[PDB]
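Q: Structure in structure tokens, see below.
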Amino acid sequence: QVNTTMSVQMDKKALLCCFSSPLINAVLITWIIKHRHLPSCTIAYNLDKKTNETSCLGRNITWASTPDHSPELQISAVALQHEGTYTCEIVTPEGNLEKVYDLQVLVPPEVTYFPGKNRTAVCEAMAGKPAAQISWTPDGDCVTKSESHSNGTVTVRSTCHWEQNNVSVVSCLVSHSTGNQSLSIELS
Ligand SMILES: *[C@@H]1O[C@H](CO)[C@@H](O)[C@H](O)[C@H]1NC(C)=O
Ligand SMILES: *[C@@H]1O[C@H](CO)[C@@H](O)[C@H](O)[C@H]1NC(C)=O
Ligand SMILES: *[C@@H]1O[C@H](CO)[C@@H](O)[C@H](O)[C@H]1NC(C)=O
Ligand SMILES: *[C@@H]1O[C@H](CO)[C@@H](O)[C@H](O)[C@H]1NC(C)=O
Ligand SMILES: *[C@@H]1O[C@H](CO)[C@@H](O)[C@H](O)[C@H]1NC(C)=O
């Protein structure tokens, strides 16, 4: 329930801090990783016996470094499969402690822009997470179509037409939390 929401972009490295203190007497540290559909996996470290185990092979999930006073999980390269709950269960001589992360994966859209026939322009934001928002300058008569994909990404495709014959150059803004992208299009 009490958790840290964390947003990480595709292909970037993510670091999930369990705690950072020389005072916490951790005997065993376990990360439990849960997904909506994908099966769960675990990385565990025995600080007493200096031994470790993993059921996360092929998921690019490891200990950032050997855990001591700053136990930290590392995702070397974030991918859609990484979205889920990351729970750090700490066993100390006094009892149990926990740190929960809710990891969200952001996918930047792949954009394209092009003029069409009869003073139309097309702006597309391919497979973004969340869906990108497309806006035009100046205002046109547009049709925007969004397609949700099974991986959680959304493709947005916009086609406009401008009445005013004083309009020769149009601008498309593709807004996204990972960064805005805009380009101007010369009408036919
Ligand atoms: C994390 O906390 C937020 C805000 O309270 C909540 O919306 C979300 O569902 C929680 N997630 C988990 C995995 O507990
Ligand atoms: C964890 O286990 C793997 C496989 O047994 C090992 O290669 C790795 O060095 C261990 N990690 C740490 C932080 O000791
Ligand atoms: C693991 O990450 C590396 C880059 O650090 C990447 O080349 C590889 O394809 C990734 N493997 C999986 C299964 O995600
Ligand atoms: C998500 O699905 C779309 C549509 O199949 C695909 O174009 C895109 O490459 C996928 N995204 C990722 C990050 O796998
Ligand atoms: C991206 O564009 C939107 C819409 O104009 C704006 O609200 C937002 O501040 C922009 N983001 C950045 C980082 O400039």
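Note that chain A is numbered according to Swiss-Prot, with residues 42-229 shown in order.
Every residue gets a Cβ built from N, Cα and C, even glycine.
Feature list, courtesy of Swiss-Prot:
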type: DOMAIN; residues: 134-229; note: domain 'Ig-like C2-type'
type: MUTAGEN; residues: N87 to K; note: Acquires binding to CD200; when associated with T-90 and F-138
type: MUTAGEN; residues: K90 to T; note: Acquires binding to CD200; when associated with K-87 and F-138
type: MUTAGEN; residues: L138 to F; note: Acquires binding to CD200; when associated with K-87 and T-90
Q: Taking DSSP three-state, what's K90 (mutagenesis position) in: helix, strand or coil?
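A: Once the DSSP labels are grouped into three classes, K90 (mutagenesis position) ends up as coil.
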Q: Relative to the Cβ position of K90 (mutagenesis position), how many further Cβ atoms are located within 10 Å?
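A: Taking every protein chain into account, the count is 9.
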Q: Determine the mutagenesis positions, out of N87, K90, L138, lying near ligand 4 in the sense that the CB is under 6 Å from one of its atoms, and give them in sequence order.
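A: Within range of ligand 4: none.
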